[PDB]
Amino acid sequence: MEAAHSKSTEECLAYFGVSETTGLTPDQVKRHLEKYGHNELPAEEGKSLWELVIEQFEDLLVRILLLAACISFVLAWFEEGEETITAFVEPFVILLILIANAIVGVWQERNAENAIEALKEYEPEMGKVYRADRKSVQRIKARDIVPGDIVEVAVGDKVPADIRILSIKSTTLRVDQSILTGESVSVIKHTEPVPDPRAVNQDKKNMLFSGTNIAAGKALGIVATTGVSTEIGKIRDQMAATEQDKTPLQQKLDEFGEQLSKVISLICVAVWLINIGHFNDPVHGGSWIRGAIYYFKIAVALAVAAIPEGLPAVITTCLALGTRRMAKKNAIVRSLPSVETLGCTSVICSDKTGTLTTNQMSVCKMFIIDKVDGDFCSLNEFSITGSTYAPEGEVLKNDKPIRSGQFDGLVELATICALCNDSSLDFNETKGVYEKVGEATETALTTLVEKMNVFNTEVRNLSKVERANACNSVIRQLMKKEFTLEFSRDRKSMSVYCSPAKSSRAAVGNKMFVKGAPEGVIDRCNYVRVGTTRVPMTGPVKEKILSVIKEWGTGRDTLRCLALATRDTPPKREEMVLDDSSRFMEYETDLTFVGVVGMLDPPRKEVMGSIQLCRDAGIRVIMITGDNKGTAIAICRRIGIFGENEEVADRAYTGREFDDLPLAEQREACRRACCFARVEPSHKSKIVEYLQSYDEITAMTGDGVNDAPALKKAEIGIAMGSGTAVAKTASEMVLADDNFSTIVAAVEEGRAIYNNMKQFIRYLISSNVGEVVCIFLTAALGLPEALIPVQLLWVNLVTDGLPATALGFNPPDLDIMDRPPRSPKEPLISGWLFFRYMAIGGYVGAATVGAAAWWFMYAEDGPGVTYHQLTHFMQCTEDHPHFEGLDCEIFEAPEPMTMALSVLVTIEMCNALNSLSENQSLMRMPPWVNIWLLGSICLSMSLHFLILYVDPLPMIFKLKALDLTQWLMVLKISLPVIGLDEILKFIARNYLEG
Ligand SMILES: Nc1ncnc2c1ncn2[C@@H]1O[C@H](COP(=O)(O)OP(=O)(O)CP(=O)(O)O)[C@@H](O)[C@H]1O
Ligand code: ALF
Ligand SMILES: [K+]
Ligand SMILES: [Mg+2]
């Protein structure tokens, strides 16, 4: 219940009315557990059902094609022709193709693993409370802890609830909140009020947050809030999102099924108009059932003529093709559609630490004293290469490589670094990589001493395992670490009391080695080491030292600095009280200053250039980090988001600063700003939202649990493979190899996928609004149905279905990444591109009804009926308007239908060559490009021939077309299609808008 880190220990103990040393009474626990319920996040239950599919039955590629499957199932129950056997295939292929596409929707969805469940792994099973019914501490179910009870935590513990700290039993309590701030560096807590009620977690140094863990120490607190009323609870709350995914491609293809569905219902009324003559002319009586059999035969034929049944499968294979192409860049795509959505992205938001940077604390600079006399102090300054905990990198003085052992200054530097140091480097043989044991900041020094190798030890021949701590080990064989004076908040340093290992001499080289806050340590330094020599700490020396420290702590190199000193004459081991850290500062006095070191969690090698390339492709990168504004900015300058001398005011905010802007100014601030620093998880998704509120496609890239809300908001969330599992779970792509330059590759991939999707979509629709043309002359002129649905499906699904996907193999438009992101308010079909495929679709429609009308009217071979009133075909019994009796029933012939269809296949093979481009003509551009499009055309017509000259088929379709007959003309009807789209192609490529 409590709403403050801003209250005092007392006011909080007060709020819930509880003794710090006795805890809660069973009475109170009863109440609280009643008022507040249990301490746990609910498990993303929002909505679900085996039923799922029950809702993927909305669009046209359902309802429209669902009638046509029942409307076509009733009609195929009254098929009292002589083909009662080949009857109800239509009902069953409409629904087998409907059950097919639908079941891919679900084996792709029954894959999701929830972030919320990934997130609840940060929930400790047990918690330790002090309650009233016992003197002893009580391990209880962490879910059975209520706001108010006294809680105890220690090293390794996961924090159970959100807790005000009451008492720190240790000399320092170090927490890891990378869960919330995305930095694993240990924050050092305290007890004092944090009075700002608008303080962010980074500020709330007296709180323990549920889900964080104790790096080190022991502490007593009072639970302040539990369950979903916690900071992690807020992360959980923005995970649950009933808001269904509306991908940028998918939506344009959902109101196209909406506008074509209105063309459907409304061209079934456009038939009621030319037909319906039977209320005025057909003498009131002519097989009355023939009306619902005709109106419904060509109703469920306009259904299937219009819809591209093949398209789902084609598309869902253009994606899978790219998904597997991305897989080979170690970009693991999780949601198929998202491979595209990356190309149209205009903004990329990015977590800093572990994403744009390696997240390996690196000492990149260090100095020692060089020369001192009078008013003059020169330093030796170095630089150290390496952005990783691996002992790979070299120490440079003036950009040229040196040996650190050539410098007595560095020998001591290194020593202090090895000994004043609780960390340790470990080579994980499984992951195949060096990892830290300990604080990142201390582990940085470990690695520095390895890299440095001041005793010039032979290390080349060493196993990686053994190379880990090699140089460190040398130094600690030299000096026995006697005991260690732990860091305290008072003195901002720590140190180590050390004895020599070798000397029987009666001369005690006994020594304390100190590191810490540079100001603090330099004050307690009376001397300054100059190699092997010791000289007094004058004021002009202290000034030179303190000056560079000011410089390295602030520039475009904004480093974490640390001073290193030794106490040459330490106290006597038995004069020192190691129980009371308040004493330790005084033992750490009379020091000889040794040198200084600067640290960075450095950028990944390839992040800078990826950023540069993103810029060229017209994409803007934004950093949104829970780390500090100075660090954030200096990384930005290094990866090129800012200029090395750019003045950044107004282009970088902290979470706090952002919050103080009026809501309007905030939304504008996301348009111009690039670092958002010291943010909370919810800042990241607020920002992604403002961005998207300008109808911009935004990606979020990161790796932390604090990244999750924004990984979700963003159109595309992209996780790093070394990141958290929840971040992986929340995103659609994981860069397995942490290669940040693969994101650029993924956008180029997205852009090419789109280009091709639209080129193969034009191809596929032209033969839909081109079969409907044919069903509307096969009906408006009372002609005999030139095509039946079973042929339509097969064609739309397969003959077209193949070269459709060979137009996914279409050569990637080069310079694809020299232009900007397409607009989302971009139309696919244009006022004139519609005029194109409507011009063509129109042609062929006639050309196939005009091959049903050349196996009669000019029927060179079989049953010809020249200029014959094919207004009727029921007329057969009464051969009076037309003589020719005993000829009856040639209208149901297989051959007139074989011609229409083979003309359709042949024209949808030349259309697949005009759709080998857009404006690019086959005149200038060789048709013989895609060896794959050729392969698909052969396979296409090689299957049409398996659909002619084979067993069981041709029976579901129609009788074989003979050479010298139904092919010469199937080919003579086809050719012109090229010329029609080659003149329409001139229209664009000689006098078009451009
Ligand atoms: N084990 C250790 N030995 C020596 N110095 C240490 C240390 N752990 C931390 N430091 C030093 O701690 C000094 C201050 O740490 P502290 O956590 O107390 O908070 P703070 O004063 O840095 C403010 P803030 O958290 O907002 O930046 C740092 O500059 C760091 O150099
Ligand atoms: F790694 Al972060 F904000 F969590 F940069
Ligand atoms: K997402
Ligand atoms: Mg991170």
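Header entry for method reads X-ray crystallography, 3.0 Å.
Cβ coordinates are placed from backbone N, Cα and C, and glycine is handled just like the others.
Swiss-Prot annotations:
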MUTAGEN   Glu309 to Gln  No loss of calcium binding. Strongly decreased rate of phosphorylation of the active site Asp residue. Interferes with conformation changes that are essential for ATP-dependent Ca(2+)transport
MUTAGEN   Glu309 to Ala  Interferes with conformation changes that are essential for ATP-dependent Ca(2+) transport
ACT_SITE  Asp351  active site, 4-aspartylphosphate intermediate
BINDING   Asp351, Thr353, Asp703  Mg(2+) binding site
BINDING   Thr353, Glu442, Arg489, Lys515, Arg560, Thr625, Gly626, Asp627, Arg678, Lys684, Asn706  ATP binding site
BINDING   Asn768, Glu771, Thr799, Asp800, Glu908  Ca(2+) 2 binding site
MUTAGEN   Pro789 to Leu  Almost complete loss of Ca(2+) transport activity because of reduced Ca(2+) affinity
MUTAGEN   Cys876 to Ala  Loss of ATP-dependent Ca(2+)transport
MUTAGEN   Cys888 to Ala  Loss of ATP-dependent Ca(2+)transport
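Taking Cβ-Cβ distances under 8 Å and a sequence separation of 6 or more, the neighbours of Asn706 (ATP binding site) in its chain are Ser178, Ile179, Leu180, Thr181, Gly182, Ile235, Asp351, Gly626, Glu680, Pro681, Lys684. The C-beta environment of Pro789 (mutagenesis position), restricted to residues of the same chain at least 6 apart in sequence and closer than 8 Å, consists of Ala68, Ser72, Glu90, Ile94, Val300, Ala301, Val304. DSSP gives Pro789 (mutagenesis position) a helix state.
Compute the center of the Cβ atoms of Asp351, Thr353, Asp703, which mark the site for Mg(2+); besides them, the chain residues with Cβ within 8 Å of that center are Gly182, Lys352, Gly354, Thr355, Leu356, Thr357, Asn359, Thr625, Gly702, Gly704, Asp707, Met720, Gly723. Within its own chain, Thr799 (Ca(2+) 2 binding site) has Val905, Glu908, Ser940, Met941, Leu943, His944 as residues 6 or more apart in sequence whose C-beta sits under 8 angstroms from its own. With respect to their backbone Cα atoms, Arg678 (ATP binding site) and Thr353 (Mg(2+) binding site) stand 12 Å from each other.
The separation of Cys876 (mutagenesis position) from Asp703 (Mg(2+) binding site), Cα to Cα, is 76 Å.
DSSP assigns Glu908 (Ca(2+) 2 binding site) to a helix in the three-state reduction. Note on proximity: of the recorded positions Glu309, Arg489, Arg560, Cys888, the one nearest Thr353 (Mg(2+) binding site) is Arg560, by Cα distance. For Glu309 (mutagenesis position), the Cβ neighbour count at a 10 Å cut-off comes to 26, with all displayed protein chains included. Same-chain residues that are not part of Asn768, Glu771, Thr799, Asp800, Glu908 yet have a Cβ within 8 Å of the Cβ center of the Ca(2+) 2 site turn out to be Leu764, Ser767, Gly770, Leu792, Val795, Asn796, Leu904.
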